[PDB]
Amino acid sequence: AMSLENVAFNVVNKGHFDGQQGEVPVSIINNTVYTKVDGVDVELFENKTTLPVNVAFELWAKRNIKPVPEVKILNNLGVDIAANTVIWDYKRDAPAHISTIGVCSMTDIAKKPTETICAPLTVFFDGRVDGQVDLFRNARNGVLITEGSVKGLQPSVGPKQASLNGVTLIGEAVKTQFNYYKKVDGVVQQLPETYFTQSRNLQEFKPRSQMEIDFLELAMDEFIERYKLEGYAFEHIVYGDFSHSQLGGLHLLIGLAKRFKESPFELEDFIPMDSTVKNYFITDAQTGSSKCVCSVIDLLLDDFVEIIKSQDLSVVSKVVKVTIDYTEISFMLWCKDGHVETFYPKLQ
Amino acid sequence: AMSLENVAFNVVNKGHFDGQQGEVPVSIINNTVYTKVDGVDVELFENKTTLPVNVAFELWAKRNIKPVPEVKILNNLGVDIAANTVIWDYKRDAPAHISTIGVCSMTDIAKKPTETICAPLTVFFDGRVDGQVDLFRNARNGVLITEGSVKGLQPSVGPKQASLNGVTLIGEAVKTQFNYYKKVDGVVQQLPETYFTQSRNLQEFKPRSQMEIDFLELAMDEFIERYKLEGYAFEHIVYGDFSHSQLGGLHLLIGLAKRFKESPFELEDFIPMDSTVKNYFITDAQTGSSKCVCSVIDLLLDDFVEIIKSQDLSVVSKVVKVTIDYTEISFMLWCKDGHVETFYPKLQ
Amino acid sequence: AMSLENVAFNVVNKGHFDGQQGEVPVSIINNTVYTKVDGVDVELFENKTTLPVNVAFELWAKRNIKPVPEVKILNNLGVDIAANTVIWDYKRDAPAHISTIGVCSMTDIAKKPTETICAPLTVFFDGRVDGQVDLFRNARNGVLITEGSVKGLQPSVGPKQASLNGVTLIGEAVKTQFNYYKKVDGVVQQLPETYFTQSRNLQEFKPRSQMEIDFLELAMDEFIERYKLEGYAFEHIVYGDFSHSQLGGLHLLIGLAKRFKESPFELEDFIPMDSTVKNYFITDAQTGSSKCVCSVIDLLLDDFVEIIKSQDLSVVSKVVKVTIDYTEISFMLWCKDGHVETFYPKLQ
Amino acid sequence: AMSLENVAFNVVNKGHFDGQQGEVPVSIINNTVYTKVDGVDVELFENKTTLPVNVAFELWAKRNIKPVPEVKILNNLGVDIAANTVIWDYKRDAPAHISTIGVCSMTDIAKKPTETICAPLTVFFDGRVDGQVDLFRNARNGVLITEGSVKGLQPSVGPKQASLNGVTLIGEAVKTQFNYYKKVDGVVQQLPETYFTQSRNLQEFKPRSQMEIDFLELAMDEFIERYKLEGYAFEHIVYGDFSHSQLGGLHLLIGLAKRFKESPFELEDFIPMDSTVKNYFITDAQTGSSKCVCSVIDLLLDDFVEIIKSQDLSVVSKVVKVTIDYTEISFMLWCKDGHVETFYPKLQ
Amino acid sequence: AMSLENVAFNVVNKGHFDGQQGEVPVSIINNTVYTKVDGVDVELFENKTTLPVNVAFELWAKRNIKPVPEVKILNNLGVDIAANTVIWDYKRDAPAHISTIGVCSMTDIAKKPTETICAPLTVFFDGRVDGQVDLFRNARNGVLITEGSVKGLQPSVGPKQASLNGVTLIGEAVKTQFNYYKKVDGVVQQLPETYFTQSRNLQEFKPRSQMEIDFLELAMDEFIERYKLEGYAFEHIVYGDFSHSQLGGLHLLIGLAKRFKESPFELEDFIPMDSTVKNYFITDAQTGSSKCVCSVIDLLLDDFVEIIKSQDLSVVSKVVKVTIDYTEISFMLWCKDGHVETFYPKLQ
Ligand SMILES: Cn1nc2c(cc1=O)CNCC2
Ligand SMILES: Cn1nc2c(cc1=O)CNCC2
Ligand SMILES: Cn1nc2c(cc1=O)CNCC2
Ligand SMILES: Cn1nc2c(cc1=O)CNCC2
Ligand SMILES: Cn1nc2c(cc1=O)CNCC2
């Protein structure tokens, strides 16, 4: 007995949809949902999606409020739809997926992931919900997350961090590190060995190793001497070159964080969505050095050092493929006389 | 001789409506009011209200620019409408009241509060405006604020703070502490003895007593020992419990401010309006501890200590009613073996 | 072969329009442009202009990404249109000019600035683009910027700072100080001797002289004694008077920056656009001192001292005209007994 | 190399999308597409769909301009999608289907109906397009229309009429009567014996038999005597009873057409879509007789007489199922003492 | 002292803008202007233009309510702007021109047509307004209409019909036939010999000659015999060929009017604007004969006969240029063995 007024009642009284009975007066004007409180209209939701306002309001109310995989992981694993939940994309302020299963009558393609319409779609299953591990076993295509072992299913240990109501975090009171499983055409797929992006912010950047503490504290030349990085072009790739009109390198988030402490800069997120590699139009405020497309990845500095130190430096230019967040990331490696000139996540 | 172009002229030249003569070219497109400056359109106002764009623009231009009672106080006193002014609600970016008296032809129910349509409504009167004290005396229902004594009318000393153009402050150059009076059905009502909320922000929180300085500076155990708060569950209620998936307690703003200095958190204001008790969907970023409905009140720590220390702790569960901002706030008091387990502003 | 899908392709792949071939699927809903990525819609642009959404999207994509004069300089020089580029106004999130020349078929009045429709308009020319110095020579009306000398054309050295993708900066890796030239009715005009505004922010304010370091570090009385400013009303004009309900003086940005370090305040930008003199409705949060129209100018303190010390202080009230950013700024000078009472950028 | 500007160029020059090269300037404002002609904006399309304005404009431009089956026939046959065409629904001013195959990049689920995504969907194939008969033979699910015989496949003769640019007609210069074929899970179905609705208008109603000429020309009693319809309640069912507050019967379009010649009436199409049975809220203007839900079907009078004369009239109330337009239509048959009381297309 | 409220007051009381003092309460919601009457909102104007709603409302209120030249005549004469009036385009529900002179502060480029901004624009002058004949004499570019002779200037007799509040008519109580004059670069032009379109409707078509009475009354073969039109393909061009899937000919409005009496048809006006030649996507309802682009012109049958009988019929295909409504209309003339095959207004 789903309704707009019942969804709004749950939002007002429970902070989100919680299956409670009740109705509150609602008014819809343009792309905003309001409710009357003390005689005046109070905004409950502003539709930033391409779905109708009342439909997006119901999907947002029915969002998953447990720690869930970050949308970039779900996209890299080919997830098309979620089973009986909504994975809300807080970077886009929209549902991560077009359709639903057992959530909302307007967006539902099926009520259960067992319907034949779900067979060709990669359905997201959550082992924390009763019967979802078994639904994954019977699904033709799907991705499963669990907190423990599944009998006979070989696990892939995912990232330490998960998204809880839009906050990316490594859980202390809740579990955020899941076992990951994937099935393509009825066959459980071996997830590849992968690095993970650290999902940090530029404003609240914190080092997660002794090498990252030394990058942020030590000067460029003493850091490169301490970690034996001579000939690996860290001056260009990680630190960044701000001497010319075109900004050189600056592809690691830690390098942007070190620069951010000294001088500010504009990072234009021209495709605003969660992704393993992010592209920004950067403008350095101190120098005026800029780059239209500056690919940035948040790898742990130790992981980036391991990647670049494991490459053959005897070829002028080559594509280096590295698995990060379960996806193959192509990097462009440019060398000269046995030393690195540049290394960057290749712009497609 | 009111007009859209005249309202816009006053906004451009005087910063708000100031009864001046003149007109500027205006363009309305969707919910925004623009004016032509140097050949280009410059935004003057974005309608975030449920009123028509030109009507909301005129009410915002005609907003009260003197320190006025915060909307939560006006709502707790049952204020329906203001006399010949607009109380702008800066938390909702909308007028605090549906209708006006002597302000705008589109929203006016009357030109003077003496019209019979105003008799059943609780009209807000401001003693700082000539003839408004007398209009309150003749009103059937109303709320009056004054800077001094009114002959024969027993005053209620309101909060130290008032809102001046959306800034809540305790006035030094202006008076913000008013005498409050209320009339229901022609009869002046005795306003109850009340506590006041402190109206502080989490980002700019400042202690307003020696006990509040000690809460923020001292460790949990030495503070509870110094102020003899053993057995009053301050560890749960004020400090907050972040060890389980459900966030425990955290109902006093000062407790959130102390936590905010160490680790950040998301506070989702799902009913965004000014109220004595606020409800937030909180997510602790450090631990992942969360609570869908976490009621928070900004009381002075000394006032909260006085409330909890004045309760009988011999009953398992009971409703404790405390007058705060002239309204009765129900608190849920849970005890065991003569000690507090929890105390929180009861979720309705 | 211009198209919406081609503009969006360039934005997605190049960060802006870069003349590349290709098309991406686009969806327009209301005032927002989206593109499909991984099956979901991702916002590329939100129209904040009065132009149609697809037209504004194309003008924003075709924005000048080289350091350009700040819109206030272009407006003060009478610039109506740009030659074969779009000067994007980042303070208004809109094009600085109504029409274009050789940019977009919907906004174009001409394809080349040589068309007779451009003769009466003051066209902006950029000497950094091939053939634009010659187009200025043949234009009836225009403004030219160059990085070096133009044979026979007497230059005017502009401000040190320029806007690069909305970031105002003094270039280190790029040139931001241009030579300025102007022509009215076929005749090259002598640009007047002028002061320049410093274009600083209140949050990131940095002193640019020893006098500005002393203003921010020294107490009011020792600063006024050190720089011999007794009788020049700096206590009122620069420091500001917060003792009465009406805020006194506070017309220099450096004075607001000094106050901002101690106590916060609301600055309501009621005409949000780039201008030499800005008008704000200010509310001091500490005292409650407020002013509906507080004119603020960001001059270097040394420049403001030179202006006020070069005035005759023997008249009660007079208009003082000072050239700032190539425009004549009227100031109101009020004196008594040979001393300054107030000096402010005159409210029109 | 599809684009908004190219789609508009085709609309302007060819009256619809015709694969021609070219671009015209376009402006999108709200839900309307305009083009500049002689300096002014001219409306090309108003979006009445739930799709984004530019997407709906492209689907409308790419509509099928050949006589196609009426949407009610396609829906009754379970058609989900069309192969490389858009069946435009002129009753809804929207595409008849959610997705496309080889039409528009925004709505396409596949470029060819041979893609595995199309296998479970009932794809509409048109034998008039080269290779579509063979695509139907290889499709798992589909509906095929042809103008002549298909080797091996036994045909179902469809209705005489088809929709050509929203005009339902029986072709004289073009063929509108198609052979219909259908496959479910790779098996060619035996389409059932079916009646067809005549798809006539109330304003331009024309009789299509000698019995229909006699219904419109003769008086009620002489018509019922001539065709031996005594005891079949035609006075109620077809002619209509306007003597009570509730309008009696009036379920055949021919009966409404006969009434329309004498007196007018309001027919409120509360679910505006193409369907075998239509429901209207009818108000007779002459008498004031009204009915909230008056089901109307346009059957040939001879076909309706054959249906009612082939029923058992010995039961008080029963559901009578009739295959009309290939779908099962339920009728409610009410009898008393061997005579009809009422017979109507069941409201369910 | 122009205002939204004053424009609305005039609309309500005078039926249009009439320079009366007064103000009525107005509400703007989306693209509609409302006024409060007896407590409820009543729609005054729905914006169908690309201008802001309040600007379009004011231009519509300030529309010319005297018989004015039809927009197609003004466009063909190169009219850019009107002098101190608004020519409302009722076919587009929008102003015929982008800018105004002395009408509305938002659209005005000048207050008088004597301003230098108006010199290069072809300004429309109306001799019925005092001083406009003299303003035309002093204008560099312009078009003048008069009811009588102008000393020294030789006139061009325009069409009999004019538009009065959107009704095209030949005046009986008012004069609608104007003398036309035109100046280009200060020189009075010699307007060319021109035919005029008759501007008739299909639903209210009336013959305006004995030949037109005979076309509508006589049969095809006796009409062609009476007016000696054998070999001129009137069977195809004027009568229309409905025997094939592609509708043949049907380019004269009189031919469509004759067909309309017998059978109905859909005329899709895909570029809805006033033009000498109109293009329609036609669908004949009786036969199903259709044509995507069917150019239609409303010439007097005698004028069309004179044009086709004055052509050389010895070439297979050629462009025939005819001055109609002062513009050059291209026709395509196809011949074979000395006889016409087709003649149509060229689609270009
Ligand atoms: C943690 N980790 N991940 C990977 C590899 C080595 C490693 O230590 C090798 N490249 C792909 C993924
Ligand atoms: C300041 N203050 N206010 C109140 C009470 C005691 C007190 O000291 C008693 N509870 C209600 C209100
Ligand atoms: C740098 N500078 N500019 C000006 C003046 C003196 C000066 O030193 C005189 N007033 C107008 C402009
Ligand atoms: C007795 N009787 N009852 C009904 C109907 C016809 C009738 O004769 C038709 N609608 C449902 C109820
Ligand atoms: C032979 N022939 N060709 C054409 C036309 C008439 C004709 O007779 C008219 N449209 C263009 C092509």
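Indices start at 1 and increase along the chain as displayed.
Per the header: X-ray crystallography, 2.2 Å.
Any Cβ shown, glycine's included, is placed from N, Cα and C.
Positions annotated as domain 'Nsp15 N-terminal oligomerization' by Swiss-Prot, on the basis of sequence analysis: B:3-63.
A sphere of 10 angstroms centred on the C-beta of B:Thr114 (variant position) encloses 14 other C-beta atoms. Variant annotation in Swiss-Prot: B:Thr114 to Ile (Swiss-Prot position 6564), described as In strain: Omicron/BA.2, Omicron/BA.2.12.1, Omicron/BA.2.75, Omicron/BA.4, Omicron/BA.5, Omicron/BQ.1.1, Omicron/XBB.1.5, Omicron/EG.5.1; the structure shown retains the original residue.
Secondary structure from DSSP puts B:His236 (mutagenesis position) in a helix. Its Cβ taken as reference, B:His236 (mutagenesis position) is surrounded by 18 other Cβ atoms within 10 Å in the chains shown. Quoted from Swiss-Prot for the published mutagenesis B:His236 to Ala (Swiss-Prot position 6686): Complete loss of NSP15 endonuclease activity.
Taken from Swiss-Prot, the feature active site, proton donor applies to B:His236.
Per Swiss-Prot, mutagenesis B:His251 to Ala (Swiss-Prot position 6701) is noted as: Complete loss of NSP15 endonuclease activity. The DSSP secondary structure for B:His251 (mutagenesis position) is coil.
What Swiss-Prot lists as active site, proton acceptor is B:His251, and the listing cites experimental evidence.
In sequence order, B:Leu216 constitute the residues six or more apart from B:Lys261 (variant position) in its chain with CB-CB distances below 8 Å. Here Swiss-Prot notes a natural variant, B:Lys261 to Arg (Swiss-Prot position 6711), with the remark: In strain: Kappa/B.1.617.1.
Neighbour count (other Cβ atoms within 10 Å of the Cβ, all protein chains): 20 for B:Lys291 (active site, for uridylate-specific endoribonuclease nsp15 activity). The active site, for uridylate-specific endoribonuclease nsp15 activity annotation in Swiss-Prot covers B:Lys291 and is backed by experimental evidence.
When the domain 'Nsp15 N-terminal oligomerization' (B:3-63) is classified with DSSP, helix, strand and coil residues number 20 helix, 18 strand, 23 coil. Secondary structure at B:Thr114 (variant position), as computed by DSSP, is coil. B:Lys291 (active site, for uridylate-specific endoribonuclease nsp15 activity) carries a strand DSSP state (E or B). The C-beta environment of B:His251 (mutagenesis position), restricted to residues of the same chain at least 6 apart in sequence and closer than 8 Å, consists of B:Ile237, B:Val238, B:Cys294, B:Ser295, B:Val296, B:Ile297, B:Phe343, B:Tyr344, B:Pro345. Here the Cα atom of B:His236 (mutagenesis position) is found 14 Å from that of B:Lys291 (active site, for uridylate-specific endoribonuclease nsp15 activity). Across the structure, B:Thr114 (variant position) and B:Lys291 (active site, for uridylate-specific endoribonuclease nsp15 activity) place their CA atoms 48 angstrom apart. DSSP assigns B:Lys261 (variant position) to a helix. Checking the recorded positions B:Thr114, B:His236, B:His251 against ligand 4 with a 6 Å cutoff on the Cβ atom leaves no residue at all.
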